[PDB]
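Structure first, commentary second.
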2 protein chains.
Amino acid sequence: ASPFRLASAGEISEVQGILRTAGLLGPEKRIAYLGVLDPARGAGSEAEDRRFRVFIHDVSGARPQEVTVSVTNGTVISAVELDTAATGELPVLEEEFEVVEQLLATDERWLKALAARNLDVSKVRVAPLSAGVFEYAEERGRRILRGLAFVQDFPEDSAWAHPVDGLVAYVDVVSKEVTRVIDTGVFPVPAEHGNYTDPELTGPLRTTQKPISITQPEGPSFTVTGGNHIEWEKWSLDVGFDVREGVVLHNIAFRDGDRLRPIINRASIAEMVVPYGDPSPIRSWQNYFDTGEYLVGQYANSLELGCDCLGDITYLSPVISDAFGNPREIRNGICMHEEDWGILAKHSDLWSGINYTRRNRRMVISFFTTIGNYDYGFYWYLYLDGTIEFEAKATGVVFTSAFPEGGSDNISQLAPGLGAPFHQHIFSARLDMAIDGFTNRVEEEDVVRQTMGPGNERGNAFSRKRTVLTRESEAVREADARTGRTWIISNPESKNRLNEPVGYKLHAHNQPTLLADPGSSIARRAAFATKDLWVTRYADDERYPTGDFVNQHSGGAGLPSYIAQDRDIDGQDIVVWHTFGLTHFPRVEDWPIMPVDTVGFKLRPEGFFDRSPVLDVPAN
Amino acid sequence: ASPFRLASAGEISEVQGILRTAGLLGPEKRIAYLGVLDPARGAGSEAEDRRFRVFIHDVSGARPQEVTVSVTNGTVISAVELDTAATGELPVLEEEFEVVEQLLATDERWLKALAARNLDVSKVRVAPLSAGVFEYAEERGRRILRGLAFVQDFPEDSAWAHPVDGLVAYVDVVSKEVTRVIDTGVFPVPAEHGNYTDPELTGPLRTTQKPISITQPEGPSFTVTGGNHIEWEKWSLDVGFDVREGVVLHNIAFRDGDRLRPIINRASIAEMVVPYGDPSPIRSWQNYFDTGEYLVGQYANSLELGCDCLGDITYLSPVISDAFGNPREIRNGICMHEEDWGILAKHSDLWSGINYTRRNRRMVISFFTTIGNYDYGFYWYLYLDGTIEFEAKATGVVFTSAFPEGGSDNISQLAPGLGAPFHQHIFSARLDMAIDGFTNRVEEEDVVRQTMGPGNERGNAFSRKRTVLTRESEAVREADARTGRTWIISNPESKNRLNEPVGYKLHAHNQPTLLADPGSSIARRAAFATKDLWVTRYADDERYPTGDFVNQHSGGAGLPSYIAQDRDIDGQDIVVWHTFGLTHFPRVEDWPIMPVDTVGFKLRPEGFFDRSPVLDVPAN
Ligand SMILES: O=CCc1ccccc1
Ligand SMILES: O=CCc1ccccc1
Ligand SMILES: [Cu+2]
Ligand SMILES: [Cu+2]
Ligand code: NA
Ligand code: NA
Ligand code: NA
Ligand code: NA
């Protein structure tokens, strides 16, 4: 009965039928995106209305449509024809992944380039890469993918070990035309294989690892009701799934004695982008938005017990809509479990003689997605003490190139002749805050050093300052690790027992933001990535930091356009947008398959409770 | 037979006898420090010589001595009388902890101050606090402790809930004189109790937590030989214990196929300091060096199975020397165990069809210490992929004060009338590097942004620069999070298969360093804490960043004096000193006992291996 329940197969089937009856789902149509809409502010009417948003592609060249449907009432609410030269192209379709390779296989310029390199076309894989917006006037309003080539020596070979450098092609996937084939020169195709399951490369497997057994003999401490509502150690929330964003957390709240206290209304990773820093024309256009362009949720893995998730695991299997409106289940796509997390609090007192130890634990909600060469794990953690944490785990295979003779300032060498271009992985967390309710504000907190002198005669004093962000135009902030900068989200109308406003503090990792030149195409299209923190006033239609249609959008959509409204955010319904990322100079140890590296952020209570919230944890 | 073995009870007993026979351990003597010395460079002579360093205090006022003893040969090697006004006082003795309270209990000024506040002297606890060096000329060359008072309402009461503000006293612990009693005015003693085991405060304990069972049904994957030599998943090391430093790691090496490759010769936390930022005269002198002044190893806790360490635990029980040279065992003072650590590497490939998942794990070596109100866990982690990490976990009870009427810029309010002064916890890691041997160098690595223009026409390029630190005078470095600054320790004479020098990268957390004014006493005595990274040339006697005798040393000892030698560090035997810390503005949730907060650092391989070192990990 909950409005935040996962989409069911039956709901997806009704959308397909509603679209079909209305004449919007003909044979030349493809669903590029389908997702359930959140209830609007003021859901306290109990009037259930489940609405779905649909992006409909047309493979015959007609204009795509954005459609909103009520599955409860069986009606089309709105249907808009899109001018893609204006507002952007629709997300990449999984069925287009193979079309780039197949179109190039019959193009005379592509075949001439492969023949010069003595490459058999049947062995050449072509990655289907998003195009961006650059200098090619003929691409405006056309659906373009770019292709880079890799050789598979045999069907189980890792093609990433064998990039074909000096060659790139552009393809119009609707008209099935190869618009350009650029060949800048012959590079040797690196010869060593990268087959990390080949015993020749792994050597004899270790026999030294003994098993670690994690069991819960009485079952887990959390309960799941209504398919996706979790209660665990005073926490309460709903676990959503969206084909674009992946796992979304709703209605994060904490039961403080008698009262259920809201903390976060909606938490998601609303965009992620991988910009490449190699100035070669073969790759200098390369920036892929795995969320906005490819939709990370549709490529979620089925997670296997004992391997991907270890312990007493509860699974969710979300349902999404294929290019034709049929439901399919991502079996075991979300893992949920609790984990021991070491010591929570400990003290042995010299005067009372009391010895006290308590253990911590965390609730884990996670999924793993695979987009081409890269694989990412998304992890949300809830801790006993009120801390909320997000962690992204990056693994997979690094994107490769040739390593030029005489070296490179923008590419690392991984193996003889094999390079890996420098790049970043930058995420945007969208946190629709609800600290004790919707009247919230953000303060920026800096450490303050003090000069030795009157009132500070020994030169030991230091302090802090807090600056309230009152309008959107002043809420675009940068990190400052040297001054210990954090941001506090507080509720000025809800005080703790010391008559201080309740709050939560956001702790960033203070990694570098977008490194590209501010005048570049990617700085315009990924403007969110140039600053660490943005605060906007809540609005139903301000969902993504990059706008609704990221693919081949010319720039400036999303956050720079939102904040130009300069709305009041001092004690209002607000959304915090946090940029965080990894800057990756690949190392030899990243090849041929990369050990996990991590990045994330956390929020800790800051006077939210009237004392430690874990005094009632028992002694194990 | 290993020279790095833990001290045994028999060795301690021989030292005591050697000292006694030589006439250095009379009845007025106290051992303030006793520790085994590391073998000198060039231990490849197999000539075992176990030497111990001893600091001997004299309670009758005679000059203390520093003594070096050979337990193998039964001889005193050297014995030096110390001028403490020059080189500093000896570390605080545990037997002096009670002397401050007992001396004040019979002082008429102290009793007059308590009587004005209607405090019964039998209920007043006095913390024995290190004195530092300030404006009091009469303290030079005298052994001084300062005392701050706290009320215990009954024997099991938490005295920290009841600070007596406006009152401080100074005590000469050798002559048993109260030198000064300063009373700046009456503050109400905060009345609420802080008894975190009182059911009145905890409420009913939770019944919702179900057990988490961690077992290793075939035992652990690591082996322990010779009492303290560990081998685990290609790692090899020796676990030392020193009464000042605590757990010390020796001879950290990694078995890469046929070859045992050194990485770190010696790793320790060589100092830690807690400076307070409250300008009140009652506390503005307060800065305690838990390592250098109090010796964190002698206050190590006995760790209990299931509570402090969970899983299949192997314990070490180190032996130390009491004030009289008798051995005693810290039973179960070090926990060692392996932990599952999630996903190591994962990829599902669209072209090969291969699905690959491997799990990570880490080896944990830890101890917990308690110094008055504070408790710290020290954790060293070894990961499968070659990563080394250190984590400090801070808990215990925050140091309290009154909260002044009308507020404070330097104190947080925790409860009505109860404050917590701002402070930092700053650590110094001493890493005697041995990357593939002793010929090492340090490079500072910064991200380099590039301007859009010729050679970078799309404005996407970015790069990195490395600066070799060649002399000690240029090896005092600051963090720069905004430019992604890291430091690489490399061996210029050992190349990987791409003919690049092997290396490890140090990743800092980039937290603020010492906030005090540069002209302050604490900036002079804790100079190490003002900069993030120092590199020195190895020397046997350059052990601590603050020098050998931290207590009441006037300043400038340790690292500022070492680096003035301006020695060559470009391809030499070097030591990296990393400063890292927490800046603590206490929150309500820290009271009445603080949930763990953490800080640390890690080192990752950077071209140390010729490819990923975990390709031979089996599939669980
Ligand atoms: O991650 C999206 C870019 C991509 C997609 C498919 C194959 C390789 C790379
Ligand atoms: O941590 C060392 C300072 C200290 C020592 C003993 C009691 C309280 C505080
Ligand atoms: Cu990367
Ligand atoms: Cu603290
Ligand atoms: Na446009
Ligand atoms: Na909000
Ligand atoms: Na001196
Ligand atoms: Na060294």
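Using the numbering of Swiss-Prot, the residues shown for chain B are 9-628, in order.
Using the three backbone atoms N, Cα and C, a Cβ is placed for every residue, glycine included.
These come from Swiss-Prot:
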- B:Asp298: active site, proton acceptor (ACT_SITE)
- B:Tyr382: active site, schiff-base intermediate with substrate (ACT_SITE)
- B:296-307, B:379-384: substrate binding site (BINDING)
- B:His431, B:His433, B:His592: Cu cation binding site (BINDING)
- B:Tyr382 to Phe: Loss of activity (MUTAGEN)
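Structure coloured by features recorded in Swiss-Prot.
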residue  : record                       : contacts (Cβ under 8 Å, 6+ apart)
B:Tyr296 : substrate binding site       : B:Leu137, B:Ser138, B:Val281, B:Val282, B:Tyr302, B:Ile379
B:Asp298 : active site, proton acceptor : B:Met280, B:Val281, B:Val282, B:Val304, B:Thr377, B:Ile379, B:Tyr382, B:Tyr384
B:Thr299 : substrate binding site       : B:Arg252, B:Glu253, B:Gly254, B:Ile277, B:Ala278, B:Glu279, B:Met280
B:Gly305 : substrate binding site       : B:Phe249, B:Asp250, B:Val251, B:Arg252, B:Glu253, B:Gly254, B:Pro326, B:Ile328, B:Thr377
B:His431 : Cu cation binding site       : B:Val282, B:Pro283, B:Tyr284, B:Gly285, B:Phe407, B:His592
B:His433 : Cu cation binding site       : B:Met280, B:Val281, B:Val282, B:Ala400, B:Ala402, B:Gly589, B:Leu590, B:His592, B:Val607
Sparsest-packed among the recorded positions, when each Cβ's other Cβ atoms within 10 Å are tallied, from B:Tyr302, B:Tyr382
B:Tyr382
So which of the binding-site residues B:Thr299, B:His433, B:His592 sit close to ligand 2, that is, with a CB under 6 Å from an atom of it?
none
Just to be sure I understand the contacts, which recorded positions have a Cβ under 6 angstroms from any atom of ligand 4? Candidates are B:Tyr296, B:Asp298, B:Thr299, B:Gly305, B:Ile379, B:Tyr382.
none
Environment of B:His431, B:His433, B:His592, the listed Cu cation site - residues of the same chain whose CB lies within 8 A of the CB centroid:
B:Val282, B:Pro283, B:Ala402, B:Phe430, B:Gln432, B:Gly589, B:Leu590, B:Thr591
Three-class DSSP secondary structure - B:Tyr382 (mutagenesis position):
strand
CB neighbours within 10 A of B:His592 (Cu cation binding site), counting all protein chains shown, number 21
So B:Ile379 (substrate binding site), by the Cβ count within 10 Å over all chains shown, scores 21
Three-state secondary structure, B:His592 (Cu cation binding site) (per DSSP):
strand
